[PDB]
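Everything on this sheet refers to the single structure shown next.
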Number of protein chains: 2
Amino acid sequence: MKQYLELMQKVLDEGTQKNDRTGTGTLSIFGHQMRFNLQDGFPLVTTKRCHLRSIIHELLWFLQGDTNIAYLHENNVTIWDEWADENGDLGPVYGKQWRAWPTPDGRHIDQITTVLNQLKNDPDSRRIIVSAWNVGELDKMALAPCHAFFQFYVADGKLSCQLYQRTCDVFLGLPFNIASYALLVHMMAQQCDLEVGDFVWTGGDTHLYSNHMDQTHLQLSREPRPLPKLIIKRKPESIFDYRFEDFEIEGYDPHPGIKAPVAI
Amino acid sequence: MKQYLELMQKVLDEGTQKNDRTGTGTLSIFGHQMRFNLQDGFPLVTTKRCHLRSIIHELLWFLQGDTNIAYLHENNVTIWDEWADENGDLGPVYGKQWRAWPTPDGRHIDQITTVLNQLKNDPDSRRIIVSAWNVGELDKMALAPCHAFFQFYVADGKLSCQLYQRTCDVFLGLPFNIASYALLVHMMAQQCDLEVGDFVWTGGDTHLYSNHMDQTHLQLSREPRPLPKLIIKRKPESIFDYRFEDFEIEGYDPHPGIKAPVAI
């Protein structure tokens with residue numbers, strides 16, 4: 001997409017050379033923001049073939065709040081295998097914080113229900129927020145939250161959402177990340193009888209790995225195509241009742257997929 | 001400053017009309033980002049007279065972690081009086097989370113020391129973060145964090161910082177907000193023997209109150225002047241040992257101050 005390709009080019013033109021968790025070098029910039037008007041189409045990259053299968057399953061999994069990968073495994077979703085232990089546990093990652101943030105007084109805060117409550121009764125609230133950045137539980141998580149915090153906003157009958165992504169592998173992870181949150185906005189909007197607004201993506205350490213340079217140049221040589229349209233076949237009673245089959249994508253005509261090799 | 005005035009104009013041109021905590025109407029946009037290269041000068045607005053007295057005291061107060069306004073009062077800083085109770089308490093606001101985030105297992109996490117530890121031993125970390133958004137303690141705070149989360153970044157010997165501001169009164173609060181964080185970056189950089197980089201400001205619900213429109217148009221008619229220079233007269237042994245007198249501003253030549261009337 002235009003916004004995505006412009007970010008790739010920006011990292012290439014302005015990125016500084018360094019390293020990551022000590023391994024593969026990277027070109028990186030700090031601080032970036034882009035906006036996707038969801039009324040213009042579902043933001044699924046077209047300059048390379050992407051699939052929504054894992055994205056959808058992971059999101060439904062997040063919303064359920066169970067951090068064991070059992071559900072993902074039953075559906076052959078393996079993106080979390082790398083971080084899961086023998087029992088399939090990941091510690092209190094995303095879902096646990098979204099649905100049951102533990103407080104010092106023994107309570108479990110349901111941030112998703114809280115946000116829906118706010119969108120329904122106080123849509124102009126300036127604190128319709130979900131945070132996965134639970135400082136007191138970071139050490140127990142298999143992975144510190146990458147999509148760390150997000151906020152909702154309502155205006156002119158439309159729901160918008162801004163995500164703060166602390167770290168981002170532009171080539172491998174970003175396409176997945178944008179589609180995931182765009183899907184969440186559509187689901188939240190449907191439950192609130194609102195139209196979709198903008199998805200605002202804000203990033204911290206935004207980078208391209210050195211071994212993805214040829215792949216990036218290849219993608220940049222391709223012309224973006226019209227964005228597809230997301231179709232929600234059913235209207236569930238609540239945000240926790242969506243099913244994999246409820247989602248469909250129309251008019252998706254991407255360029256060939258590009259593999260993303262990673263070092264270990 | 002150029003960046004500040006451009007935001008004012010953007011809210012005027014693109015802002016949507018609505019309301020706040022039910023009271024004064026506002027013009028607002030959602031999602032914005034601007035960057036201040038601290039090497040170009042200290043970002044203290046010049047199109048209206050600003051003072052750093054309260055800003056400095058509040059920051060030193062944050063760093064100490066005590067949320068009682070006693071210190072502020074002793075120095076005639078009254079910006080928190082509005083929210084403090086009879087005893088001068090505010091609940092677990094900013095400072096408490098910065099220095100002693102309570103965990104469910106009975107610990108108090110010092111995020112400031114953690115960040116300094118990271119800048120010293122792992123400057124390329126993609127999670128050098130401080131969060132004040134403690135979901136489990138929001139109800140006990142006199143005010144939910146407005147400057148909610150910030151992240152540091154190091155490149156080419158320079159320290160950068162990005163702040164996520166969930167809500168922002170562009171006319172009254174923003175000038176204060178930018179200077180406060182710019183000061184923190186300078187202090188953090190000095191302690192780490194680094195040069196200052198960029199301060200990246202990211203906002204959520206960014207607005208202008210209806211009763212600040214004339215004031216905004218007046219400020220927009222004024223030409224920004226060269227930014228001043230921050231002078232740190234001393235080099236403390238740690239981030240917790242700064243004193244009010246350690247800071248001085250040179251070359252500050254602003255336009256006259258503009259009062260900001262607020263409804264109650």
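The backbone N, Cα and C atoms fix where each Cβ goes, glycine too.
Database features, via Swiss-Prot:
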- B:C50 to Y: Shows 0.2% of wild-type catalytic activity, but substrate affinity is not affected (MUTAGEN)
- B:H51, B:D169, B:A263: (6R)-5,10-methylene-5,6,7,8-tetrahydrofolate binding site (BINDING)
- B:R126 to E: Shows 2000-fold decrease in catalytic activity and 600-fold decrease in affinity for dUMP (MUTAGEN)
- B:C146: active site, nucleophile (ACT_SITE)
- B:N177 to A: Shows 200-fold decrease in catalytic activity, 20-fold decrease in affinity for dUMP, and 10-fold decrease in affinity for mTHF (MUTAGEN)
Checklist entry - In which DSSP state, out of helix, strand and coil, do we find B:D169 ((6R)-5,10-methylene-5,6,7,8-tetrahydrofolate binding site)? => result strand
Checklist entry - Hey, which of the recorded positions B:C50, B:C146, B:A263 is the loneliest by Cβ count within 10 Å? => result B:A263
Item to check | Residues from the recorded positions B:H51, B:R126, B:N177, B:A263 that lie close to chain A, Cβ under 8 Å, in sequence order | outcome: B:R126
Checklist entry - Among all the protein chains here, how many other CB atoms are within 10 A of the CB of B:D169 ((6R)-5,10-methylene-5,6,7,8-tetrahydrofolate binding site)? => result 20
Item to check | Cβ packing number for B:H51 ((6R)-5,10-methylene-5,6,7,8-tetrahydrofolate binding site), 10 Å threshold | outcome: 13
Item to check | Spatially closest candidate among B:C146, B:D169, B:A263, the listed recorded positions, to B:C50 (mutagenesis position) (Cα to Cα) | outcome: B:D169
Checklist entry - Hey, how far is B:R126 (mutagenesis position) from B:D169 ((6R)-5,10-methylene-5,6,7,8-tetrahydrofolate binding site), Cα to Cα, in Å? => result 30
Next on the checklist: Between the Cα atoms of B:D169 ((6R)-5,10-methylene-5,6,7,8-tetrahydrofolate binding site) and B:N177 (mutagenesis position), what distance do you get, rounded to the nearest Å?
Outcome noted: 10
Checklist outcome for this item: CB contacts under 8 angstroms to B:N177 (mutagenesis position), restricted to the same chain and 6+ apart in sequence, sorted by sequence, are B:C146, B:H147, B:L163, B:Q165, B:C168, B:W201
Item to check | Other CB atoms, at most 10 A from the CB of B:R126 (mutagenesis position) | outcome: 22
Next on the checklist: Please give the (6R)-5,10-methylene-5,6,7,8-tetrahydrofolate site's span as the largest CA-CA distance among B:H51, B:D169, B:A263, to the nearest whole angstrom.
Outcome noted: 23
